[PDB]
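Visitor: Before we start, here is the structure in question, set down as structure tokens.
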Amino acid sequence: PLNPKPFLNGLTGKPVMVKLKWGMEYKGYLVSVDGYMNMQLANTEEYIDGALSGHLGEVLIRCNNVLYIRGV
Amino acid sequence: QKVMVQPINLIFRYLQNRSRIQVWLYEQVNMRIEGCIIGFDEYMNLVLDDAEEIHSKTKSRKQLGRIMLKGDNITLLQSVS
Amino acid sequence: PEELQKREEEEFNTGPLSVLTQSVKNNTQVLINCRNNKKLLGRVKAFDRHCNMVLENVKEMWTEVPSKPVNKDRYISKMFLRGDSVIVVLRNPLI
Amino acid sequence: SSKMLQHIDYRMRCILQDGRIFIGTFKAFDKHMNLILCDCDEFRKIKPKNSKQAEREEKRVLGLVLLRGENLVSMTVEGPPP
Amino acid sequence: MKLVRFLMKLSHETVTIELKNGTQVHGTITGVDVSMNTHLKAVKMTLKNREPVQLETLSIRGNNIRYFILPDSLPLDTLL
Amino acid sequence: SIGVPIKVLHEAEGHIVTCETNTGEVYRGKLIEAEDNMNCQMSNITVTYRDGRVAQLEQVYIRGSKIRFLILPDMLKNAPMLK
Amino acid sequence: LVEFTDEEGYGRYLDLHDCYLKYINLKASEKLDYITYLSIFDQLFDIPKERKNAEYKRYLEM
Amino acid sequence: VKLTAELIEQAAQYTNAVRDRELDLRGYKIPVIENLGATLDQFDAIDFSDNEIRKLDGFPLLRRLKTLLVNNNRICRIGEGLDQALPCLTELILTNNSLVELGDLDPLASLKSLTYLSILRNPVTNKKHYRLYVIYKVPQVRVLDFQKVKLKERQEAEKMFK
Amino acid sequence: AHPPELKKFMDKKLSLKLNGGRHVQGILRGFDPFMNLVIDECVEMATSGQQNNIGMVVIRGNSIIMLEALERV
RNA sequence: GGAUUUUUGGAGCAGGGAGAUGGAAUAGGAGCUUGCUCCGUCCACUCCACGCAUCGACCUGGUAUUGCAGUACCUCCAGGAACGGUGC
């Protein structure tokens, strides 16, 4: 058992591919995602269907888009 | 009369088994999440392990590892292993 | 109230919304990413927990297919945004 | 404030979750503001799927409808109070 | 604090609301409560691929709104 | 607090009503058990699923979260909520 | 009835706010303020404060 | 006697018999067809039970109209601009009226939406080939004298009077 | 803060419509005040007539906007 | 009092292919207006795979019922698809 808090905390900073509800897969090191599940990564690149395409980096997503989050 | 078997009881027994199941999604019944859950909380925001997206029409599987899918985009699961 | 707003500043500043916190303490023009694919670029003047942000020098662009979609572009300087239509709030775009 | 509390009891076009307009003689509000529209009807776009066929709306009436809170996109007045 | 209270600084205020069903409207709303509830007035509204439809007393919802535009003579720091 | 909407739902439960849901799932029948969270139990209903084969089932559990609307008793137009 | 707006006064004020908003949404200038608006809307045929070789001319026509 | 928007706003605009928006003005003998559009796009039926309207004319732009009662009236002729002001119109019930000759059927055909009609109790009734003239001029009609139209009637009505 | 009224329907058969147009045919087995009706002997029904027995579905009311009855209970 | 039932949203989007088939008067570009060639938005006809099935209302003729009760909607056969959304 590795709950949301410990798992998303050991992956908060681990470069995560995070799939949003429209194909957006962020590739980058999360800053913090607290109980509000508000995501925010540092030096994360955009992906559509897993294709790295964008350079905005430290971007802060609302959890309402989040489909999945994994530490690559 | 009869007592309640919580969905959290289901998820807890599944996690204790460390079992592999495929899970349903929202507004797209084509794709299924094939993987195992590692832990849980009081919120039922499903955390997963060695998961992969499996498409019905396309017939592909894209793996994530220890992924953290959304909690509201869960519907149910079938324990495949 | 008092200690709650103290923890609230600490939450907006040292949490996930650090992008908008720096847009507010640094006066940055930040990319609020809609869940509906309408890209608005501009500052952040009022910002809080739920990602409710008021943006100055706001410029909204869309992929408008009349064909090959064009960038429908307009710039309303001051304009507010609630955090429901927002998917993200990113501190720094390359433009 | 309770803004609509003045404009209720008249035939009001309430807007939908999917873009219809439904003129019901609106009654009351809530914290979720779920509508209780009396003498209430609906009408939505009869999409031609084409342009040499034109767009209309077929008439539907529920009478008194308890529109769940997730409905309203707007509430305007389309009929004075009878 | 929230910017819901910043939008609470709007009465006799010339605003423009782009709502949830592809809507974009010019409006002097009637009165707005804490949950963003801002009822329009004398408003020219156009949803996705629409006309300038007029509402003299209309009630624009909350979470079914997307973007708000305030007056030009509106001091931001004084409004939040 | 308590909703005269919920009072309307309580006056609409028990008999023939006609709920209309999100994707077009509209069930016209005895909306037996509705709880103020609107998870409406209908009984002996004819539901369309927007499919135009609006077929009759029994004791359906049509949630109210998807409920676009609900046609209620046309006899309680003089409700105690509005009066 | 419909020939008099709120502040217009039936012949006291006029509607320059709408064309001003259109020009704002067109030019998008961080200093397109009262002085520039009034100077563009007072004169007749100066060298205009926006390109008339774009849709700014049509917007002025509206 | 002045028929005003007093009697059109005070008119009853609510559920008809077939569950549509009807606006009754019974008991006025109103001979003045004016001030009506103040039904405000929430009406489909305009009823003038007990009226003395010198003929059929005097309505506003109603793209929605779905029933109109011009019975127990003083209808002598039939005015021209009826369709563009009633495109949704199928029910223009003008029985107990005083239409006389088939020249009062000149604007009757220009509508594309007429199916449920009544001109009963008119001297245009017992005249020979009167229903023939009707079944010629009214293509999309379905309800004529409260019994269906016929393809045999349409054959007769097109073929005759070449 | 009120549990739902699936009380005489428990341990009985329902055919449910959840999001994705899907159906879960099963027994009412377990729930919470969150209405998360959990179906054992529950089988999926897709867009096509294909159906797979899922073992024990804990189907959240997050999506399932319908479910009909197989008996009177 | 922004987490599985209503108000901090899963919303956005795009209409299947083609024939020396065609309309843009006042509206598209280049070949520097007219003529003519090719080119990135629809509909009418026709070929497929009338985009595919269900059902509902209706138009057609035949056909069973003379009957009192508060309606989701009440005949049966057969054609056609003028109209609606449901699975791809």
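By the numbers in Swiss-Prot, the shown part of chain H spans 2-163.
Structure method, as recorded: electron microscopy, 3.0 Å.
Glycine is no exception: its Cβ is also placed from the backbone N, Cα and C atoms.
So Swiss-Prot lists the following for this protein:
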- H:123-161: domain 'LRRCT' (DOMAIN)
- H:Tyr15 to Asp: Results in defective spliceosome assembly (MUTAGEN)
- H:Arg27 to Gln: No change in spliceosome assembly (MUTAGEN)
- H:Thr68 to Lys: No change in spliceosome assembly (MUTAGEN)
- H:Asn72 to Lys: No change in spliceosome assembly (MUTAGEN)
- H:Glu92 to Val: Results in defective spliceosome assembly (MUTAGEN)
- H:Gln148 to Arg: Results in defective spliceosome assembly (MUTAGEN)
Visitor: Measure from the CA atom of H:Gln148 (mutagenesis position) to the CA atom of H:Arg27 (mutagenesis position) and give the result in Å, rounded to a whole number.
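Guide: Between the Cα atoms of H:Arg27 (mutagenesis position) and H:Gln148 (mutagenesis position), the distance comes to 27 Å.
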Visitor: Residue counts in helix (H, G, I), strand (E, B) and coil for the domain 'LRRCT' (H:123-161), per DSSP?
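Guide: In the domain 'LRRCT' (H:123-161), the DSSP-based counts are 17 helix, 4 strand, 18 coil.
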Visitor: Restricting the comparison to the mutagenesis positions H:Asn72, H:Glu92, H:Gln148, which residue's C-alpha is spatially nearest the C-alpha of H:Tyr15 (mutagenesis position)?
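Guide: Closest by Cα distance to H:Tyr15 (mutagenesis position) among the mutagenesis positions H:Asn72, H:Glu92, H:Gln148: H:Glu92.
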Visitor: 10 Å Cβ neighbour count around H:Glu92 (mutagenesis position)?
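Guide: There are 21 such Cβ atoms around H:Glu92 (mutagenesis position).
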Visitor: Going by Cα-Cα distance, which of the mutagenesis positions (H:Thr68, H:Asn72, H:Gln148) sits nearest to H:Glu92 (mutagenesis position)?
Guide: H:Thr68
Visitor: Can you tell which of the mutagenesis positions (H:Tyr15, H:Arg27, H:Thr68, H:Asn72, H:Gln148) has the fewest other C-beta atoms within 10 angstroms of its C-beta?
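Guide: Comparing Cβ neighbour counts within 10 Å for the mutagenesis positions H:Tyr15, H:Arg27, H:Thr68, H:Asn72, H:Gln148 gives H:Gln148.
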Visitor: Pop the Cα-Cα gap between H:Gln148 (mutagenesis position) and H:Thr68 (mutagenesis position) into the table, whole Å please.
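Guide: A Cα-Cα distance of 18 Å.
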